[PDB]
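One structure is given below, encoded as structure tokens.
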Amino acid sequence: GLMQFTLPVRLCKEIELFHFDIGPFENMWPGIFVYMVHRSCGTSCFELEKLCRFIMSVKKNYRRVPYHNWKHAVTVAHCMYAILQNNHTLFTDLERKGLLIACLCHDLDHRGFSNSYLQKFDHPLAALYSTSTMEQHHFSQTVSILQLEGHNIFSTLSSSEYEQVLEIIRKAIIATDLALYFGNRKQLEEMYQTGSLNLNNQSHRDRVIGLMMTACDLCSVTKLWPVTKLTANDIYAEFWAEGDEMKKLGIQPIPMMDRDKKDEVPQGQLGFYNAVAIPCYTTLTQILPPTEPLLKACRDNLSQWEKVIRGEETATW
Ligand SMILES: O=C1NCc2ccc(NC(=O)c3nc(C4CC4)ccc3Nc3cncnc3)cc21
Ligand SMILES: [Mg+2]
Ligand SMILES: [Zn+2]
């Protein structure tokens, strides 16, 4: 308690906004994450020395890829922080402890390739894990790190509590497989509209937490336009590299991964907001009304992509 984390005045205020950007200073991101853990969980949730050792080992096992990198891990974590702070009565002690950690760890050792490419490549991980291939790898990496000497950030939990929080983290990381999101949002939509959704039902909590993980994972579409536009360059750098690797295998890539189809990006973005993003934040807002600013920011960026398609805005590449 004696030593507390503090941010400069601008960061202290703006970190509470859903659309906060964590900035270009990598050396500040560990401090920003600890600050969020102290405020959303408590200063006693973890021993600062173990948490600090854990954070630096996680950082080291993210790779130097354009998008699925250490900055994405902390960005996804910050979106979970904003959801938890604005819904603070709804989550348990273990959920607060597990969910920021799950977000930090959710893309561990990502190489910038989709499950589909690992399948077509016949990558060994595809034989180890037939479904949610990369996500089961991310979880396995989380367990490896937690089992390093001095890295057990959950050391004060009983065996049964430790087992629950690892099960929260496992389900949360697996839910970031966007293939699973379509089914989970459909279920949640029907449960909501038929008035059957029950936050005391553990299988219902799992689905709600899954949707929160999708919303956090996609949260780059919920930033102010200048941040959303520049981040779109990072995701497409990975997609186009995968598309190149698909062509090397003699397989035609899907249009969003073909770097020859760069002029069609604004229409593909429009396609993604309508089929995925807007439905995602809409269902989240129905279940957790204080998450409204995510949906509003998503609608604003959708309107910007339409302005691009009408030639009223220009996307520099
Ligand atoms: O269905 C589609 N038809 C065409 C198309 C094109 C692209 C996409 N996907 C994305 O754009 C996207 N995907 C992810 C998840 C890894 C999957 C996360 C963020 C994303 N966008 C984004 C936007 N702005 C700033 N940062 C990131 C889907 C389609
Ligand atoms: Mg992922
Ligand atoms: Zn991710």
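All chain A residue numbers match Swiss-Prot; in order, they span 724-1040.
Method of determination (from the header): X-ray crystallography, 2.0 Å.
Even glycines carry a Cβ here, placed using N, Cα and C.
The active site, proton donor annotation in Swiss-Prot covers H791 and is backed by similarity to another entry. If you look up Swiss-Prot, you'll see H791, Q992 marked as 3',5'-cyclic GMP binding site, on the strength of experimental evidence. The divalent metal cation 1 binding site annotation in Swiss-Prot covers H795, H829, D830, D940. Marked as divalent metal cation 2 binding site by Swiss-Prot on the basis of experimental evidence: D830. Annotation of the published mutagenesis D830 to A in Swiss-Prot: Loss of activity and of zinc binding; the original residue is retained in the structure shown. Quoting Swiss-Prot on the mutagenesis of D830 to N: Reduces activity 1000-fold.
Overlay of Swiss-Prot feature records on the structure.
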| residue | record | DSSP class |
| --- | --- | --- |
| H791 | active site, proton donor | coil |
| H829 | divalent metal cation 1 binding site | coil |
| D940 | divalent metal cation 1 binding site | helix |
| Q992 | 3',5'-cyclic GMP binding site | helix |
**Complete:** Cβ density check for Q992 (3',5'-cyclic GMP binding site), other Cβ within 10 Å (all protein chains) comes to 25
**Message:** What is the set of residues, excluding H795, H829, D830, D940, whose C-beta falls within 8 angstroms of the centroid of the C-beta atoms at the divalent metal cation 1 site?
**Reply:** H791, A796, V799, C826, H833, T899, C939
**Asked** Sorted by position, what residues of the same chain at least six away from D830 (mutagenesis position) have a C-beta under 8 A from it?
**Response** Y785, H791, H795, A796, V799, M857, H861, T899
**Spatial separation of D940 (divalent metal cation 1 binding site) from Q992 (3',5'-cyclic GMP binding site) - C-alpha basis, Å** = 16
**Prompt:** Name the residues of the same chain, 6+ apart in sequence, whose Cβ is under 8 Å from the Cβ of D940 (divalent metal cation 1 binding site)?
**Reply:** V799, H829, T899, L901
**Prompt:** Which recorded positions out of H795, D830, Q992 lie by ligand 2, going by a Cβ under 6 Å?
**Reply:** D830
**Asked** 10 Å Cβ neighbour count around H829 (divalent metal cation 1 binding site)?
**Response** 27
